[PDB]
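Asker: Starting off with a structure, shown below.
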Amino acid sequence: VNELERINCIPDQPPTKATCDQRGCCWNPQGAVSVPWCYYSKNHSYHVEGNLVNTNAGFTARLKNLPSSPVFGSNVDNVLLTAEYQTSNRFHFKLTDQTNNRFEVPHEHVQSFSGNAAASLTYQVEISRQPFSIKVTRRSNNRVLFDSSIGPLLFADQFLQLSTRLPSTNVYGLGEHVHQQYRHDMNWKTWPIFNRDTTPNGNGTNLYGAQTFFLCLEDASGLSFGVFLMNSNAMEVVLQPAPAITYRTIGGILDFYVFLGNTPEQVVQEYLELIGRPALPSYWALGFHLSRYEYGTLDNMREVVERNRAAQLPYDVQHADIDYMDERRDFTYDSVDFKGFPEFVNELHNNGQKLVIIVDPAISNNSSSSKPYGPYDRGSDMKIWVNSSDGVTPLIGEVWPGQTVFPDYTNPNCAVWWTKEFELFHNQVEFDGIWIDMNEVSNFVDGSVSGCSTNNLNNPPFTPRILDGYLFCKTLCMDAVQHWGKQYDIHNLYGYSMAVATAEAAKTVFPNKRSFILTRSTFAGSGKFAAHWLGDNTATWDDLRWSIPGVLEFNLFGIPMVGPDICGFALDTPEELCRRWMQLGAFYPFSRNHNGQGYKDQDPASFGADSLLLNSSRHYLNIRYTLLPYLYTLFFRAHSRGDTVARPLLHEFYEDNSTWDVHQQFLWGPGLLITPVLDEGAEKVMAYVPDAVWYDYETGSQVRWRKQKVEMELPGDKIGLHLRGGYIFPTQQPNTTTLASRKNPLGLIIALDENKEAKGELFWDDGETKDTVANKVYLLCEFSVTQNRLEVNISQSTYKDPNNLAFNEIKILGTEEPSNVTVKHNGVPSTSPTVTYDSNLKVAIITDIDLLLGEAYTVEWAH
Ligand SMILES: C[C@H]1O[C@H](O[C@H]2[C@H](O)[C@@H](O)[C@@H](O[C@H]3[C@H](O)[C@@H](O)[C@@H](O)O[C@@H]3CO)O[C@@H]2CO)[C@H](O)[C@@H](O)[C@@H]1N[C@H]1C=C(CO)[C@@H](O)[C@H](O)[C@H]1O
Ligand SMILES: *[C@@H]1O[C@H](CO)[C@@H](O[C@@H]2O[C@H](CO)[C@@H](O)[C@H](O)[C@H]2NC(C)=O)[C@H](O)[C@H]1NC(C)=O
Ligand SMILES: *[C@@H]1O[C@H](CO)[C@@H](O)[C@H](O)[C@H]1NC(C)=O
Ligand SMILES: *[C@@H]1O[C@H](CO)[C@@H](O)[C@H](O)[C@H]1NC(C)=O
């Protein structure tokens, strides 16, 4: 074969002819760098035995192992293929052991399919028998999307592999990793996935979460597809320039979904329709969050809070890290250093702010009659810990408080215990949201305080290239035992089960409210429950650059509320870096400045009351808050439809191949282009301006650039923000908290396209009740402008905000002078508004107007 198509037969060691021969593979060392010297032969694997059988849902096939050397042990002789034409755009196939039940992910959202093959498929499936392969092609153009024929199917108990050709190199996704770029390097790269507490740095290791989804943009027409593997065992994904991708996992089953869409966004919508769309956040979670590890005392925390409030920083949320606890134990506070914590909570609340508390899964096991630790006693009484391999002894590890046991969040009763612990603590400290951390789960000892037994779970025949090369490193023994199964199988599901339990707890502690959950470890579908942050980064320019692809990727995974620690967790942050990162950070969907222990303060007001950093931070945060109605509506669409929030340029501009690798800029939704300075010393940025009309956000002037690379001038106080022609942006006068800003006058920004038309929408509900979308208690309105006329149209009208909200300002960009501006209500005029016009900038602002939110209006003008 073409060397780019070789599928490596020796993933586990340096390639030798002797091993190649024993494995029945092909040997050819004469390739280029990273081209496998030993690769699978053309007929190695499985063949279809007999006929495929039609089922109501699709078909099944029996696959029989063609005689083969047992490399990673216990091979599976009879494999069952079950294929289901689940929807017109989603294909599901699974390969199981015909004769034995194997571990399958007990996902909380995904259900087994019952019912019949879908009509009007956008795809076709083709099965080859001798040797087995499966191919999924797009019906419209016969483009081959998934094609396993490039390599073997391998299916041993602890080694399962399938490959697929890909129709392009525009591949985005997989996680959790620092990829450094957004479009994948298809040049022989292997990405291990196994939830792990480690530093998101340049080493390309497995990190906190496990995300097997990827999306492929087929060509400039926008046609795209995506693939998801429902498997929670350690795995790695191998990318090569064929182009092709190989999944290699060490247990469970190969359970694949293939999704087709007409655009990249439609693929994401299809993926999220399957795994679970993201929670609609509390509107307050959209504001700016502040945090650090080790304020040390409530006095220190209060001083930080107070200087940022004194500076009028938009600032909704304060996080309290493990320093609030009594000796780093959950569900206590330090009665000396945090004496008066409940009074401080009241102060936060009186100022319109929210408290988010960190909670760790591990529970101190140090409790006596003399000094009881309630959470451990109650947990032991309920028998809800993760056990050792004997199945009866709670496993002992070590985390922040010292020796600890670990809750088994897969046990339904564990959620009852967890809920009661939060109820009890909420009675003392009235926190508003929960930050779940260390939930990979992270262990300061490897496996347990007594290590791990040598066995096939702790020491498997094949180990993907995870950091440190052992599964149990900085986590639990793989033979530890939980309600859903052994840690070997469910390790990647710990943070997911914990988020599910935590949301369950919120039902009791925050009745009928969304609250906020922020989680470190994630699995596919975690976004239904929680926000995410990109973990323990560093105050470097590299970390700032690497943040954007990480944010875009999590939006693909349906965790749109995601961001890094702005300014950098580890290390003292330089002023210039923190200023640039604050500017960018004002536009991360989850915007939090957080800092590690002992490092110099990096909260915005710490740089000085009159500093450039503070001024610019406040400035761009005030822009974020102004655009919160737009951001919120983008979250409404992510929740209800499955759209991304932070979005790659290529999701909107896929026709333009110059956007396919852009990862130094991004969009909010379709209409706002963010262009940060990402280089030390720079007052410029080399940026791409897509094929659209664009307007400078602050001045409203139309840029001359279109569909081209530019050097954008961005001095130390600026970040690029441009509005897309053809879009209408709802705004609301900002205040330093969202409690307050939500009572303010609204505005519209109408950015006219080349045809002097534009469209937009606004979702509005109470900002905090759970299920307002499912129960249809909300306002959705639509704005459109087509020559001389803005129409405000109400499509859903079941919530009326009691604060008398109205649009009191309309700003029109790219317009000739309007004249004779008329306002009609339900067709009835209806008042002559005030119009200000800038003939140099071609901007009109209409004021002295009061268009009540929830009412239909026409605003008309002449030229
Ligand atoms: C607070 C943090 O502590 C732990 O991580 C720290 C490591 O223990 C240190 O070894 C050091 O890591 C360095 C690596 O060893 C080195 O290989 C290189 O990559 O640089 C690293 C530093 O950049 O520093 C680590 C912290 O930077 C622990 O493993 C980690 O999970 C902890 N972070 C969480 C805990 C808290 C405190 O409640 C929160 O504040 C954080 O946001 C959590 O993410
Ligand atoms: C971990 O071990 C404990 C025992 O230490 C198991 O607790 C059992 O729980 C069931 C259901 O709650 C009770 O009916 C039994 O009486 C408990 N056994 C004992 C010996 O008390 C628990 O099931 C274990 N967890 C897992 C995942 O196996
Ligand atoms: C990679 O990891 C090592 C620890 O093994 C660390 O010291 C180093 O800084 C990392 N390198 C990069 C490029 O991030
Ligand atoms: C902003 O909120 C404060 C409460 O902190 C309130 O006093 C004030 O009236 C609000 N002002 C605005 C922006 O209209």
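One-based numbering along the chain as shown.
A Cβ is built for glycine as well, from the same backbone N, Cα and C atoms used for every other residue.
Pulled these from Swiss-Prot:
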BINDING   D197, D321, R520, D536, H594  acarbose binding site
MUTAGEN   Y293 to W (Swiss-Prot position 385)  Decreases alpha-1,4-glucosidase activity toward maltose
MUTAGEN   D437 to A (Swiss-Prot position 529)  Loss of alpha-1,4-glucosidase activity toward maltose
ACT_SITE  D437  active site, nucleophile
ACT_SITE  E440  active site
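Locate each feature and note its surroundings.
Answerer: For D536 (acarbose binding site), the same-chain residues that are 6 or more apart in sequence and have a Cβ closer than 8 Å to its Cβ are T199, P200, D565, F569, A570, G596. In this structure, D536 (acarbose binding site) belongs to neither helix nor strand by DSSP; it is coil.
Long-range Cβ proximity for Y293 (mutagenesis position), meaning a same-chain Cβ under 8 A and a gap of 6 or more residues, is found for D321, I322, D323, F569, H594, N595, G596, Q597.
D437 (mutagenesis position) falls within neither a helix nor a strand when secondary structure is assigned with DSSP, and so counts as coil.
Counting only same-chain residues at least 6 apart in sequence, those with a Cβ under 8 Å from the Cβ of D437 (mutagenesis position) are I358, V359, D360, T519, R520.
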Asker: Rounded to whole angstrom, what's the largest C-alpha distance between any two of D197, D321, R520, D536, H594, listed as binding acarbose?
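Answerer: Max Cα-Cα spread across the acarbose binders: 17 Å.
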Asker: In whole Å, how far is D197 (acarbose binding site) from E440 (active site) when you measure between their Cα atoms?
Answerer: 7
Asker: What is the total of other Cβ atoms whose distance to the Cβ of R520 (acarbose binding site) is within 10 Å?
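Answerer: Taking every protein chain into account, the count is 26.
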Asker: Give me the long-range Cβ neighbours of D197 (acarbose binding site): same chain, 6+ apart, Cβ under 8 Å, in sequence order.
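Answerer: Non-local contacts for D197 (acarbose binding site): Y208, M438, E440, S442, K474, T475, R520.
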Asker: Enter the number of other CB atoms within 10 angstroms of the CB of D321 (acarbose binding site).
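Answerer: So the Cβ neighbour count for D321 (acarbose binding site) comes to 22.
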Asker: With every protein chain in view, what's the tally of Cβ atoms within 10 Å of the Cβ of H594 (acarbose binding site), excluding that atom itself?
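Answerer: Taking all protein chains shown, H594 (acarbose binding site) has 24 Cβ neighbours within 10 Å.
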